[PDB]
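A.B. asks: One structure, pasted below without further comment.
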Amino acid sequence: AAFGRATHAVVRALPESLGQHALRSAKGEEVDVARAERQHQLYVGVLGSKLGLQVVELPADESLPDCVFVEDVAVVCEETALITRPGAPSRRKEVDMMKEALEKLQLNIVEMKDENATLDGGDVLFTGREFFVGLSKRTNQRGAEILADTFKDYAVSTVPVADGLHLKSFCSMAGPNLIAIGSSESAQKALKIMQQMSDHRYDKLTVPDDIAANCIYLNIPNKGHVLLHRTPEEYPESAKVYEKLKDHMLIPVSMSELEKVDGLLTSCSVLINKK
Ligand SMILES: CCCCC(=N)NCCC[C@H](N)C(=O)O
């Protein structure tokens, strides 16, 4: 049971209302809810059917157009689960079915209650040795402060995330000591700020497309290193970079439709490691 090892993943059906009410930073083209289902279906298929991860499929709630991006409502570290208080208000009630699910999974629950503390899981990078909470439009001091308190086993440092981005809008773990990072000067700056406050040097996998830096690494047994990345079709110059890693079983995964509403790969699931 090494870094990135999981046995379970929590997912949640996306509601029909996401099509027109899901919060979105940029005004893009219309969201084809149907394709989103297809994409989301395959996404869970990879985690469960293909990687054997026991998947818990929370039902969709129409009133919570963002219930599908479960990673923002909770952060699980080893055996302890931290239900967050989303940076967005209209997303606060997603905690209910999530605390419900983690409870059923016998995880130590620690709820973020503080009326002045916001934290979206998307702003949190668990390198497997420490945490990196992005302070953004969604996450503040108290957020990281409470999270740091919840995981006293690990060092927690905060890094400034500008605009409507989240820390993981440009990075994520692509493996042990491997931090996937975007080329943007803003991306590279955020990164540098990170390692300065660390004791160990992380190897970095730089990708031209900043959002492609968002991916999923997994240490699945009989497989080894697993990395679900954005497909060549969606980001060829970034996909070509992931292609050079021969020690990782590379599984392309499209997310264009949900990306229309700021939803990336990591966003769609919570990975628990129940041993
Ligand atoms: C890798 C994280 C990217 C940002 C993020 N939390 N994405 C998922 C949430 C999207 C949702 N529409 C929101 O406005 O919160």
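Numbering of chain A is taken from Swiss-Prot, so the residues present carry the numbers 8-282, in order.
Recorded method is X-ray crystallography, 2.5 Å.
Backbone N, Cα and C atoms are what each Cβ position is placed from, and that goes for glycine too.
Checked Swiss-Prot, it gives:
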MUTAGEN   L30 to A  Reduces enzyme activity and affinity for asymmetric dimethylarginine about 12-fold
BINDING   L30, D73, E78, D79, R98, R145, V268  substrate binding site
MUTAGEN   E78 to A  Reduces enzyme activity about 1000-fold, and affinity for asymmetric dimethylarginine about 100-fold
ACT_SITE  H173  active site, proton donor
MUTAGEN   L271 to G  Reduces enzyme activity about 10-fold, and affinity for asymmetric dimethylarginine about 7-fold
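Give me the local environment of each listed feature.
C.D. replies: DSSP assigns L30 (mutagenesis position) to coil in the three-state reduction, outside any helix or strand.
Around the Cβ of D79 (substrate binding site), the number of neighbouring Cβ atoms within 10 Å comes to 27.
Sequence-distant contacts (6 or more apart, same chain, Cβ under 8 Å) of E78 (mutagenesis position) comprise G128, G129, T273, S274, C275, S276, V277.
Take the CB of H173 (active site, proton donor) and look out to 10 A: across all protein chains shown you find 28 other CB atoms.
Within 10 Å of the C-beta atom of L271 (mutagenesis position) sit 24 other C-beta atoms, taking all shown protein chains into account.
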A.B. asks: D79 (substrate binding site) to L271 (mutagenesis position): how many Å between their Cα atoms?
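C.D. replies: About 11 Å separates the two Cα atoms.
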A.B. asks: Where's the emptiest Cβ shell within 10 Å among the recorded positions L30, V268?
C.D. replies: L30
A.B. asks: Just the recorded positions from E78, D79, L271 whose C-beta lies under 6 Å from any atom of ligand 1, please, or none if there are none.
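C.D. replies: Correct list: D79, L271.
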A.B. asks: Of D73, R98, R145, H173, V268, which recorded positions are close to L30 (mutagenesis position), meaning a Cα within 10 Å of its Cα?
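C.D. replies: Cα within 10 Å of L30 (mutagenesis position): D73, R98, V268.
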A.B. asks: Can you check what DSSP calls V268 (substrate binding site), collapsed to helix, strand or coil?
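C.D. replies: The three-state answer is coil.
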A.B. asks: Checking the spread of the substrate site as listed (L30, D73, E78, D79, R98, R145, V268): what is the longest Cα-Cα distance, in whole Å?
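C.D. replies: So the maximum pairwise Cα distance among the substrate binders is 15 Å.
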